[PDB]
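One structure is given below, encoded as structure tokens.
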Amino acid sequence: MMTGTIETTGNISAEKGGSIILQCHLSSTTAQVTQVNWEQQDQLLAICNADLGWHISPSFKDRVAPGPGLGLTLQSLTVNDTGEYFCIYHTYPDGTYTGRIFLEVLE
Amino acid sequence: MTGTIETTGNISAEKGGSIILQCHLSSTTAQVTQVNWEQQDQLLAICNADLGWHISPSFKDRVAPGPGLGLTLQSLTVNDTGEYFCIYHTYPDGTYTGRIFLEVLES
Ligand SMILES: [Cl-]
């Protein structure tokens, strides 16, 4: 019933120390994007709210720049950064769409 | 981090009658972007701070918005039995979820 789909930047590799762009895109729906959250299973990274702008959560402020667009740029990568990241689009009237990216930080 | 959700709890109600599902978000000053009413599988309604109520079309006959941020179900059937979720999408806090289990009865 819900027609939106999400593309993402895929399952990726960067190396210890570097940077990476996390990005998604919502296709195939005319619904309004009211907010995008970036999260892990257990943690919030950042929110773009259509009305209010970007908020980066304090534990990531140091090493995360908003954008480009609705994406996120991770800096100073460590091994601990390995795992799943999620771009969560909150929309009206369709509701929540979620894309997934797996990151692996290399030895 | 700081918010908590009260709900109307776990409920029994009678085949054919009506019920109010309600949640309240406390202990956070964060702005509520919208509140989704969902089952595990499906969206029932969204109340969005800018756009107002959307009642999802397949539920329009049996779900009336309100009171406030809650939902009223009418003409319950045994299928209506299950989990309902009130999912607050907020800035800068993120998502808080309240749970309500509905068990619908004969006699
Ligand atoms: Cl807002």
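What you see of chain A is 22-128, where the numbers are those given in Swiss-Prot.
Structure determined by X-ray crystallography, 2.7 Å.
Cβ atoms here come from the backbone N, Cα and C positions, even for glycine.
The domain 'Ig-like V-type' annotation in Swiss-Prot covers A:22-124.
In the three-state DSSP assignment, the secondary structure recorded for A:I42 (mutagenesis position) is strand. According to Swiss-Prot, the mutagenesis experiment A:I42 to D carries this note: Abrogates interaction with PVR, cell clustering and PVR signaling.
In Swiss-Prot, a mutagenesis experiment is listed as A:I42 to A, annotated with the note Abrogates interaction with PVR, cell clustering and PVR signaling. On its own chain, A:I42 (mutagenesis position) has A:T30, A:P89, A:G92, A:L93, A:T94, A:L95 as residues at least 6 apart in sequence with a Cβ closer than 8 Å to its own Cβ.
Secondary structure counts, DSSP: the domain 'Ig-like V-type' (A:22-124) has 6 helix, 60 strand, 37 coil.
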